[PDB]
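First up is the structure itself, then whatever we jot down about it.
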Amino acid sequence: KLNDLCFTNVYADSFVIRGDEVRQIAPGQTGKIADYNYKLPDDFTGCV
Amino acid sequence: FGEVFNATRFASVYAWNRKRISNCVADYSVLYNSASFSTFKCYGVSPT
């Protein structure tokens, strides 16, 4: 349903990370990259 | 905690061994700080 929604603007936060630390990129995740480098808000709306 | 975690030999799974930690001050912070663990996951509680 992304092709039929109109958003104000989109933010592409891009980077490169470890192989198996991917699933830290999600709301409420706790661990290395979540709490030291990059976390998502718990009301996060968007894609990874 | 180092004695049970860095023990020389863990018993085999059919005779798993149950150590009883008591009367002490545990610092679980260093446990979820160390990256030597593939899985570190809790129920009924949050490590934080």
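Note that chain A is numbered according to Swiss-Prot, with residues 386-433 shown in order.
Method reported for this entry: electron microscopy, 2.8 Å.
Each Cβ is built from the backbone N, Cα and C atoms, and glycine gets one as well.
Quoted from Swiss-Prot, the note attached to the natural variant A:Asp405 to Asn states: In strain: Omicron/BA.2, Omicron/BA.2.12.1, Omicron/BA.2.75, Omicron/BA.4, Omicron/BA.5, Omicron/BQ.1.1, Omicron/XBB.1.5, Omicron/EG.5.1; complete loss of interaction with host integrins. In this chain, none of the residues that are 6 or more apart from A:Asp405 (variant position) has a CB less than 8 Å from its CB.
According to Swiss-Prot, the natural variant A:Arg408 to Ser carries the annotation: In strain: Omicron/BA.2, Omicron/BA.2.12.1, Omicron/BA.2.75, Omicron/BA.4, Omicron/BA.5, Omicron/BQ.1.1, Omicron/XBB.1.5, Omicron/EG.5.1. Long-range neighbours of A:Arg408 (variant position) (same chain, six or more residues apart, CB within less than 8 Å of its CB): A:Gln414.
Per Swiss-Prot, natural variant A:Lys417 to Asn is noted as: In strain: Beta/B.1.351, Omicron/BA.1, Omicron/BA.2, Omicron/BA.2.12.1, Omicron/BA.2.75, Omicron/BA.4, Omicron/BA.5, Omicron/BQ.1.1, Omicron/XBB.1.5, Omicron/EG.5.1; May enhance affinity to human ACE2 receptor. For A:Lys417 (variant position), the same-chain residues lying six or more positions away in sequence with a CB closer than 8 A to its CB are A:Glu406, A:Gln409.
In Swiss-Prot, a natural variant is listed as A:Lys417 to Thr, annotated with the note In strain: Gamma/P.1.
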